[PDB]
Amino acid sequence: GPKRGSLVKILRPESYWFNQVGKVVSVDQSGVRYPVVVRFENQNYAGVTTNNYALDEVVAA
Amino acid sequence: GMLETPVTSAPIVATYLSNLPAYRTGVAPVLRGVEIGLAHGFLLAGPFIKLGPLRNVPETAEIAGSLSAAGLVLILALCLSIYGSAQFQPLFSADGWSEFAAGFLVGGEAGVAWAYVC
Amino acid sequence: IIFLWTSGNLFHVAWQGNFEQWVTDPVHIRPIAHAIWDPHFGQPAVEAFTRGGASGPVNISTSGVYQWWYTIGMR
Amino acid sequence: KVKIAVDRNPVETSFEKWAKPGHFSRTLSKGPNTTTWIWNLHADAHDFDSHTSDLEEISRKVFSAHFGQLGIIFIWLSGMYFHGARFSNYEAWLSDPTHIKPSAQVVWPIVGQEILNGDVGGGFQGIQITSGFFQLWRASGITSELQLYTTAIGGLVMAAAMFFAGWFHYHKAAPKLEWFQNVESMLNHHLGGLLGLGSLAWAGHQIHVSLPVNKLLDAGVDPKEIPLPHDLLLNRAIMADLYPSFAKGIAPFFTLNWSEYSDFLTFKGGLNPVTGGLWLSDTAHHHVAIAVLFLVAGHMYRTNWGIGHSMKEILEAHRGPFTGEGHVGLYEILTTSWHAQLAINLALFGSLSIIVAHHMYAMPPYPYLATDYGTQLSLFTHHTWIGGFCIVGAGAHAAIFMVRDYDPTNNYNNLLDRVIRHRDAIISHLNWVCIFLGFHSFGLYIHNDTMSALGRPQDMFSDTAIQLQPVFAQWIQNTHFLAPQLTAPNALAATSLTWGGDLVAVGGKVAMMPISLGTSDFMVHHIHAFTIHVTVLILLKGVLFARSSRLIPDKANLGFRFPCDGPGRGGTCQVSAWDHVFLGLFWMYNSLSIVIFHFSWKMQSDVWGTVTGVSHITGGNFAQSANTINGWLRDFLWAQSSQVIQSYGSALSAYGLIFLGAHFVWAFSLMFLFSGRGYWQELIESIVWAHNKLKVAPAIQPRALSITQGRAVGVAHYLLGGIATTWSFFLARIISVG
Amino acid sequence: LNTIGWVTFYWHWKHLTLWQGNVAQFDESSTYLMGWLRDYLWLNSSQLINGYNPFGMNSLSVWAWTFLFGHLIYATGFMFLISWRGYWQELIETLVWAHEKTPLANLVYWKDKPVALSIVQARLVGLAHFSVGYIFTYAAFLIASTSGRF
Amino acid sequence: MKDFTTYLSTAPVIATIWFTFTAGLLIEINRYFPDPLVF
Amino acid sequence: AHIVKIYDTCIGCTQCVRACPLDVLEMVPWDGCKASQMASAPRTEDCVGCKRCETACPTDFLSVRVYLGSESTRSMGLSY
Amino acid sequence: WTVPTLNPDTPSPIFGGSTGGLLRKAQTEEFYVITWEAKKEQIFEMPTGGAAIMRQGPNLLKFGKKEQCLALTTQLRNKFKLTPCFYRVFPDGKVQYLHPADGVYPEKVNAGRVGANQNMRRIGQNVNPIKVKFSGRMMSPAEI
Ligand code: CLA
Ligand code: CLA
Ligand code: CLA
Ligand code: CLA
Ligand code: CLA
Ligand code: CLA
Ligand code: CLA
Ligand SMILES: CC1=C(C/C=C(\C)CCC[C@H](C)CCC[C@H](C)CCCC(C)C)C(=O)c2ccccc2C1=O
Ligand code: SF4
Ligand code: SF4
Ligand code: SF4
């Protein structure tokens, strides 16, 4: 999918960083359901700055 | 295990608790009830006489005190009856606790009546 | 429950209130709600809650039912 | 071997770590991402256990911290003396103590606040102070403002020395761990040098400066005309003119003919009748005795020579059949855990402050203090509050020890272990006795309210109906009044007027009279017992179940301060020992508010007042009114808040403003106490959206306060509000009717 | 409760100053909150708290008792609103131990296991005591002041 | 000295200096212009 | 008994398993994530609902959820 | 690996006896019994309060709830590096083994386990509460 270092936008509506911009770390090329690893500069309520997303949940914008 | 203590595991305390009528293991529940009632009604007759609302009116302090004590003994016997009705569905059975509550009623009213004479 | 509540208000006013005395001078006579039977009372309380014009201890109503009933035709 | 052990130059003095907030914590030095960080930065700033595991570095940190505290206190004392010298009416007050109000604060004439500078007398305008510094200064023999100014400069110099000592003993020459662990030497030096030499040098100052100057002040001579103290030291013939013992010098001291020093080392007792304070000769003998006693006490523990006791040997020697190993292991605990020491010292320091309050109201030690009713009320109340806070702190740091420092593989079948091992029995018995006390103590008040309301006063618990006389306290009172005749032959009077006896009055006001004890005093004392027992229940339960309970078996791993363990198992909110400190704080407030109300009403009703017989401030209403809640509500609160509610347009208007403000802050606390941070976080989410819409969302993410910070903010504003309310009430009342 | 307390303090005090005659008292004292606390709460609760006293009682003693009754229920609701569950659950566990170990009373045993109140139940019970004490306090004060002074 | 000015650039120090400046400015205005209600 | 569910966003970090104070969860073989590990809740009858598992989960949103259901003697954490 | 059995004649750790021990739940409902084999004699903290010396060899303690046995298991497993196991005992004498019910501890994957209570969807893909109204009981929409 998207490449390393590119900026994407999250469309998972029950996420902390929905409708916000992060940075792709890696995309796993196996049959994993959520391969897109996106870091965010701000943390959520659990103090986490990294989440895994699917292909149709990220838009390179 | 349980904490070993000279209050919970004293010999003379264990014999004294074995001699009290809640523990004799072989007397009738009616006899346990009448002995516990003759103790408790006789002791409950006191403060209603000495401290109640009619305590300073002569010739009627002991009457109203014993009458309120008898009413309280009747309330306690009703409490025993509903406890046995809710609990079990020789002393620890429905028939045994009903006999125990009736014996407590009889013994408590007899203790109040004996405290009125005394 | 609502109609039983209203019937109870009417019954305790009719039996324990001063409604037939209130309607003659409604400026100077206090409306009585219901009589007091409290065996925990003492004689100063029985004397002080016997306000007027009552036989024994009564409560003075603030619920305003005498004005409403006298306006809609109760006498 | 006890010796000086110091490491050279541990920490460089540099401004680098000032420019890096949260340097002390590995978690907090990463920087701020959300707003929670800030609060964490201030909450854990002085929690040195969470900084390092090394006991030495922690010990050094607390040492320099203590130096910082002492320097701050010296700045405070310097300020009080300077304000007493430059912005006060102290000399005028010295000329006429009975008709001039002590004032040492003046406000500037802006926005109308000038009205607070009231007519305190002496041709002065300011705020009347109730700290009692004027009486302390007159008792010390100070007569001029110059001496106070010099004391201010001296205290400022000492503050600079304390801050230098802090910087020096942290950054240049910081003591080693085994220096701090010399507890035997520390006790010897503090019992001899601190308490002993302290009271010795103070008795020196008293005998040489206080006694002659205050004897002349009681004689009536103008303060400016009294000889300066250095002339009292220099020419001993004047000292022989007041007390002929001084003619013989120190010859009766060394020859053991001490009886000739009975001119200035007395045992009179009672109060100075023209002055209303304890005799300074009694206080001088007292401090000499105290000095000799403590210097004897300070030579008990072995240091660098064979003689002397050993603390671990005395502890390990007291073992019985009921307790097993007894006091074994306690020495190791109290020489390696700062929190255990802090808990013990806080408990005894708070208790000591409460004892100070009672002994200073009952036996007024300063001249013209007993008749300055505002000062007496203020001092008692203040030191009682300080006491209570330090006791709650003791329970807090006890629990902190229990979670962080407790280690049973050096502490195995011990006093502490058995306490932890029968804690259920302890807490259940305390529980029952608290319910018993509550039922019978409070139930008498409710009973009285009901009987009084039902028109049956003859059925109440009172002095005329069903009496409940404090026979034991009355017997102890009578015994202590009869004590000078038989069991204390060399005493001229009793130690306090409140035992019984005559009446000492100064300037038309009652200094002290015999305090009678009836059914109302019985009822309030059992209320006090109840509230104290409940407070002990909460705090002690907090410390005994800090590690584990049947509900949370592994509570120790969750820490000392944590919100809960989730809504499961029915709900585990406020299971942490910190939350037990939080509830103990509320209950301590309850207890001490009833205590200071007892003191205030009782003093204004049965003790204080003018002498014509004695007309009391409230006419003696205590004995009949303090048996119902309505009586406290009407005759105390409602009646005595007249002064505060009508203080507007005068110099006491600030007490009305702080009355309203304190009520406001108290109510403001309820928002934090009654709610929870989930709601507030979601509200903040909406507000954050609004800020995002206008490109004003901060980079540091707005977060609702934590659960424990919500509780902390709650209890802090609650305490501030309530205490300040009673403060404004008390001060306005007693200054206006005093 | 706060908002209706504001509207009823306001209604009651403006009508008390109307019924007495001096509306100038409300016009002068309602512009500052000390005037509220002095001239509506302190002033109009003199005959209320004198309903019973060590000199006797009168007809307003029931409203004085209900006034204190409401202050007490309010204060008791503060306990459920401030203190939360796990303290009470540990306390009840110690009580369960104390009942099961006491001789001659452990022959009587509960059928329902005693636990503490739940969190939602705590909020409801605290708000209930809070509101009942609020209503009884203000109803006692309002009825007693308006009936005693007119 | 760079680190001391960085510390003086921190949030509570600047809030203290700025509120001292703002409060002092208001105090001097209310001194030289006593009690302004209008204009 | 409470309701504990596992969702397919699990990355098999095992954090939830090592957080439960009651041993309710365990890790099973799976092929949906790189770790080839998924949580599972075969013993929800002993679950008290403390929600330590939800605290330990790193994913956004949660992959383990505890719905407080009917209470029993085991779910109330009663030792009596 | 096979399921072990309870030896009732296993020596208990050295402990003077607490007030936080068993209650009538042990006699009427159940009590849980923990067992481990120690390498040396060493003091541990009892989860019901107090210190106790374990014996060299097998040990045996009985607790009132499961969380006490997990707390002692976690303590003996992280601090002492031991492998305990605790059972479930009924007043009839019925013994129910668990933890590790697989034999391998649940904090690492083992073949043969069957996944229970696994929804194969996201949490945002749950249905609305209108879709599960008027069933036989209360239902959260995550139940389906
Ligand atoms: C809790 C405090 C308290 C106390 C001490 C009292 C006391 C009294 N009340 Mg009051 N009352 C109270 C609260 C209290 N009340 C409250 C809160 C209210 C409002 C709800 C009232 C409303 C009220 C009314 C309306 C009246 C009273 C009356 C009385 C009097 C007689 C009551 C009576 O006969 O009971 C009977 C007494 C007992 C059953 C005693 C039981 C307690 C025993 C002694 C415990 C023994 C424990 C023992 C030491 C253990 C030994 C163990 C060993 C054997 C192994 C008595 C002086 C009456 C009165 O006329 O007042 C003068 C009356 O008419 N009260
Ligand atoms: C004046 C020169 C000076 C300099 C440059 C330093 C520098 C340092 N000190 Mg040292 N030290 C000094 C003097 C100095 N100190 C003094 C006078 C004391 C005695 C108090 C100490 C005792 C000391 C201790 C115990 C420790 C340090 C530590 C440190 C280091 C980090 C602390 C920090 O950055 O926060 C700077 C802190 C502040 C700027 C706030 C000051 C708080 C003041 C003292 C409290 C009083 C304010 C007062 C109550 C007013 C309140 C009014 C109202 C709002 C309530 C840093 C190298 C720490 C360290 O090395 O950790 C590894 C450490 O633990 N110092
Ligand atoms: C320790 C307790 C203490 C307290 C509560 C007070 C309180 C007061 N003093 Mg007193 N005073 C004290 C000690 C104290 N003083 C000491 C130790 C001295 C000897 C130095 C004095 C000498 C003194 C004089 C000569 C006067 C007062 C005055 C006053 C009154 C007004 C103060 C004012 O507005 O200053 C002005 C306000 C400021 C200067 C605000 C500036 C604060 C800065 C910007 C903070 C910057 C933060 C910084 C990092 C930390 C400070 C570092 C520091 C080294 C500057 C006030 C009642 C005045 C008075 O009583 O009038 C009748 C007055 O004339 N004081
Ligand atoms: C007999 C000598 C002596 C005296 C008078 C003191 C006095 C004190 N020590 Mg102790 N201390 C001593 C010996 C002494 N110490 C020894 C031998 C040890 C090692 C075993 C310690 C280890 C020690 C520790 C770890 C701590 C103290 C602290 C204190 C202070 C407690 C605060 C207080 O309430 O005082 C009332 C306040 C005063 C009376 C102010 C006057 C103080 C001046 C400086 C006179 C005290 C004499 C001083 C020791 C001489 C210093 C000379 C120096 C230039 C070398 C108090 C000032 C605590 C403290 O607060 O440290 C800052 C503290 O944490 N001491
Ligand atoms: C503890 C504090 C204290 C202090 C500081 C004093 C001090 C004094 N007392 Mg007092 N006294 C005290 C407690 C104290 N007393 C108590 C508790 C009692 C009750 C028992 C008394 C009862 C009492 C009586 C009855 C009398 C005194 C007297 C005195 C004075 C002379 C004593 C003397 O001759 O000592 C011996 C001399 C010394 C100890 C000399 C000090 C050492 C010097 C300073 C060393 C200098 C060395 C240095 C290298 C040289 C300077 C060099 C430099 C210039 C470069 C002296 C001012 C007498 C007096 O004058 O009354 C007004 C007197 O008659 N006292
Ligand atoms: C000898 C006195 C003493 C000392 C040295 C300590 C020391 C400590 N306490 Mg202890 N404690 C004490 C007494 C003491 N305490 C008292 C009297 C209480 C009862 C309130 C407690 C109750 C207590 C609790 C519940 C806790 C501590 C904790 C701590 C530790 C960290 C504190 C910290 O960094 O907070 C930083 C300091 C602050 C945040 C100060 C703000 C405090 C309030 C908000 C200010 C009060 C308002 C003020 C008086 C006036 C405001 C005026 C105006 C602005 C409106 C530290 C070891 C904590 C800990 O975790 O220990 C390991 C902890 O949780 N203490
Ligand atoms: C005025 C309001 C109020 C009242 C009545 C209580 C009452 C109590 N608190 Mg609570 N508390 C309060 C405010 C209050 N608290 C607040 C605001 C907080 C938050 C800070 C707390 C937080 C708190 C803690 C942390 C603890 C308590 C505990 C207790 C109990 C103490 C045991 C006792 O003395 O039993 C005696 C009962 C009473 C004094 C209540 C009144 C009884 C009346 C007068 C007589 C009863 C007879 C009655 C009239 C018959 C009615 C019949 C009718 C139903 C038909 C007691 C029930 C403690 C506890 O439970 O341990 C033992 C405890 O640890 N409370
Ligand atoms: C009101 C309330 C909040 C909200 C309160 C918050 C978020 C604190 C707000 C403090 C200030 C107002 C915010 C920080 C201000 C900064 C210093 C910004 C600078 C402002 C300048 C004017 C100096 C909670 O978070 C909470 C949490 C748990 C239980 C109860 C409650 C609770 O009752
Ligand atoms: S979150 Fe607040 S409420 Fe929910 S459990 Fe933890 S503490 Fe109790
Ligand atoms: S549930 Fe959360 S924590 Fe447990 S495994 Fe799946 S992801 Fe890791
Ligand atoms: S809730 Fe408590 S028990 Fe249920 S899973 Fe999360 S942790 Fe394990």
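Per Swiss-Prot, chain D residues shown: 12-623, 626-751, in order.
Backbone N, Cα and C define each Cβ position, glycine as well.
As annotated by Swiss-Prot, [4Fe-4S] cluster binding site applies to D:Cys575, D:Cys584, with the evidence given as similarity to another entry. The feature chlorophyll a' binding site is assigned by Swiss-Prot to D:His676. Annotation source Swiss-Prot lists chlorophyll a binding site at D:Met684, D:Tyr692. If you look up Swiss-Prot, you'll see D:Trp693 marked as phylloquinone binding site. Here the residue is the original one, while Swiss-Prot reports the published mutagenesis D:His676 to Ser with the comment Accumulates approximately 50% PSI. For D:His676 to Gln, Swiss-Prot lists a mutagenesis experiment annotated as follows: Impairment of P700 function. More severe; when associated with 'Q-656' in PsaB. Quoted from Swiss-Prot, the note on mutagenesis experiment D:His676 to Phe or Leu is: Loss of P700 function. Looking at Swiss-Prot, the entry for mutagenesis of D:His676 to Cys says: No PSI detected. In Swiss-Prot, a mutagenesis experiment is listed as D:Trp693 to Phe, annotated with the note Unable to photoaccumulate an electron on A1.
All features noted in Swiss-Prot, drawn onto the structure.
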{"residue": "D:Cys575", "record": "[4Fe-4S] cluster binding site", "CB count, 10 Å": "23"}
{"residue": "D:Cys584", "record": "[4Fe-4S] cluster binding site", "CB count, 10 Å": "24"}
{"residue": "D:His676", "record": "mutagenesis position", "CB count, 10 Å": "17"}
{"residue": "D:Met684", "record": "chlorophyll a binding site", "CB count, 10 Å": "13"}
{"residue": "D:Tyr692", "record": "chlorophyll a binding site", "CB count, 10 Å": "10"}
{"residue": "D:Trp693", "record": "mutagenesis position", "CB count, 10 Å": "16"}
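The recorded positions recorded for this entry are D:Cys575, D:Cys584, D:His676, D:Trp693, and the Cα of D:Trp693 lies nearest to that of D:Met684 (chlorophyll a binding site).
DSSP classifies D:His676 (mutagenesis position) as helix under the three-state reduction. Taking CA atoms as the reference points, D:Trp693 (mutagenesis position) and D:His676 (mutagenesis position) are 24 Å apart. Between the alpha carbons (Cα) of D:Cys575 ([4Fe-4S] cluster binding site) and D:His676 (mutagenesis position) lies a span of roughly 31 Å. Among the recorded positions D:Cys575, D:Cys584, D:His676, D:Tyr692, D:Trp693, no residue is identified whose Cβ is positioned under 6 Å from ligand 4. Rounded to the nearest whole angstrom, the C-alpha distance between D:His676 (mutagenesis position) and D:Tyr692 (chlorophyll a binding site) is 25. Residue pair D:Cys584 ([4Fe-4S] cluster binding site) / D:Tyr692 (chlorophyll a binding site) shows a Cα separation of 17 Å. Each of the recorded positions D:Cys575, D:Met684, D:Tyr692, D:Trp693 was checked for a CB under 8 angstroms from a CB of chain E; the ones meeting this are D:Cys575.
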